[PDB]
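Beneath this line is the structure, given in structure tokens, with notes to follow.
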Amino acid sequence: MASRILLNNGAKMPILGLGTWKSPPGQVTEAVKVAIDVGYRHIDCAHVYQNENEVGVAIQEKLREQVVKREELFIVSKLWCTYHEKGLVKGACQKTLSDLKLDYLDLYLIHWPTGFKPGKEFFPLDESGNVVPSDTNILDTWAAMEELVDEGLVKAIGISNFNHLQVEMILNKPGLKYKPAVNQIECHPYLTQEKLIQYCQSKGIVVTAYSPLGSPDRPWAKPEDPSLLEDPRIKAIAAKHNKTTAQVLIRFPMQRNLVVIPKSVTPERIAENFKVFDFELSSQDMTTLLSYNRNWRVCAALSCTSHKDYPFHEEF
Ligand SMILES: NC(=O)c1ccc[n+]([C@@H]2O[C@H](COP(=O)([O-])OP(=O)(O)OC[C@H]3O[C@@H](n4cnc5c(N)ncnc54)[C@H](OP(=O)(O)O)[C@@H]3O)[C@@H](O)[C@H]2O)c1
Ligand SMILES: O=C(O)COc1cc(F)ccc1C(=O)NCc1cccc(C(=O)O)c1
Ligand SMILES: NC(=O)c1ccc(F)cc1OCC(=O)O
């Protein structure tokens, strides 16, 4: 399969990237170095992950070593929820650029549609534990993202965790200058996202699947929770193809025309997870994997369920 997908800004995006949420700061520099050595050309980052400095050390060294050229890398980061106001967006982007030691991002996403009160805390709370919202709306935050393109800080802009009505709001924005290039959403066999994916694809927005392995290292995992990597039905498809379960879980979104960003800090898994471009799942395999949907969503915050822009009350 071709390694890159064409975005609606005219640039090409590698369909396989390395995730970095939860990658410890003392391990992520080596993880990213290994990833680049073994072929990864897309790294998914965020300021809220608190490890962009260390990701940046790896990127800079591989550029300095001339393992890769900057134009061959596709670096993604995300605007955190406490920076949705007009006067904070540029500085938030520039902090990410400075940490990653880059002079542009390939893609910058609104991390969540929910804006929070600015300040030092990433989740500012009231005395009862509700997140304290910002009043800045989605559309004004989008205009601030458009400015970043026009200032040369980012080559593409997009969104993450937006439901279809929220995507539609941006597409219908008065005076829209740049369409979102990407919507990055949770997607795996237990949360297959058909409706939202079809909507986004019909509008020319590329979907990136996050937590493709079901995020088994999520901090709030419980022992009884469903496990994609241990699902015997998925293991059986993997065995039939002489591949690992993770390799099937990565190839699955690729064949749906999605980008996918599995996370690992384990060198052997980083290399293994990239070895997915040379086998095919059948149509029957694809439909069988889709059949496992249980609307099992792992990534959301209880503190945000009354925010006006909470994305997951809507069906999709
Ligand atoms: N936009 C958003 O709101 C959002 C939300 C969630 C995630 N994301 C992005 O998506 C990325 C991926 O999602 P995620 O980190 O939630 O989880 P994930 O990629 O679904 O799963 C990561 C877990 O799988 C393990 N793993 C990786 N390869 C494996 C293999 N071959 N065999 C067995 N286990 C394997 C990792 O272990 P080791 O690391 O120990 O090897 C880690 O515990 C994130 O890192 C982040 O970049 C974005
Ligand atoms: O968000 C990610 O990429 C991965 O998850 C995290 C990573 C962190 F470093 C710190 C917290 C989270 C987290 O709680 N996310 C969920 C989240 C965040 C913001 C708003 C909402 C909401 O429900 O509106 C939901
Ligand atoms: N998203 C969940 O299902 C979840 C479950 C338990 C938990 F303690 C946390 C959780 O998500 C993170 C959150 O609510 O901040």
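According to its header, this structure was worked out by X-ray crystallography, 0.9 Å.
Backbone N, Cα and C atoms are what each Cβ position is placed from, and that goes for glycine too.
Annotated features in Swiss-Prot:
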BINDING   10-19, 211-273  NADP(+) binding site
MUTAGEN   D44 to N  Reduced glyceraldehyde oxidoreductase activity
MUTAGEN   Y49 to F  Complete loss of glyceraldehyde oxidoreductase activity
ACT_SITE  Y49  active site, proton donor
MUTAGEN   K78 to M  Reduced glyceraldehyde oxidoreductase activity
MUTAGEN   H111 to N  Reduced glyceraldehyde oxidoreductase activity
BINDING   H111  substrate binding site
So if I draw a 10 Å sphere around the Cβ of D231 (NADP(+) binding site), how many other Cβ atoms end up inside it? 18
Distance-selected recorded positions near ligand 2 (C-beta under 6 Å), from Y49, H241, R251: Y49
Looking only at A221, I261, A271, the binding-site residues on record, which one has the least crowded Cβ, with the fewest other Cβ atoms within 10 Å? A221
Given the binding-site residues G10, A221, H241, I261, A271, find the one whose Cα is closest in space to the Cα of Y49 (mutagenesis position). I261
Listed recorded positions with Cβ under 6 Å from ligand 1, out of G10, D44, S211, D231, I261: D44, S211, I261
Same-chain residues at least 6 positions away from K78 (mutagenesis position) with a Cβ under 8 Å from its Cβ, in sequence order, are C45, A46, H47, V48, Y108, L109, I110, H111, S160
In Å, rounded, how far does the Cα of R251 (NADP(+) binding site) sit from the Cα of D44 (mutagenesis position)? 18
Including all protein chains shown, what's the count of other C-beta atoms within 10 A of the C-beta of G10 (NADP(+) binding site)? 9
Whole-Å Cα distance, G10 (NADP(+) binding site) to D44 (mutagenesis position), is 20
One should report the C-alpha separation between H241 (NADP(+) binding site) and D44 (mutagenesis position), rounded to whole angstrom, as 28
What is the separation, in Å, between the Cα atoms of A221 (NADP(+) binding site) and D44 (mutagenesis position)? 22
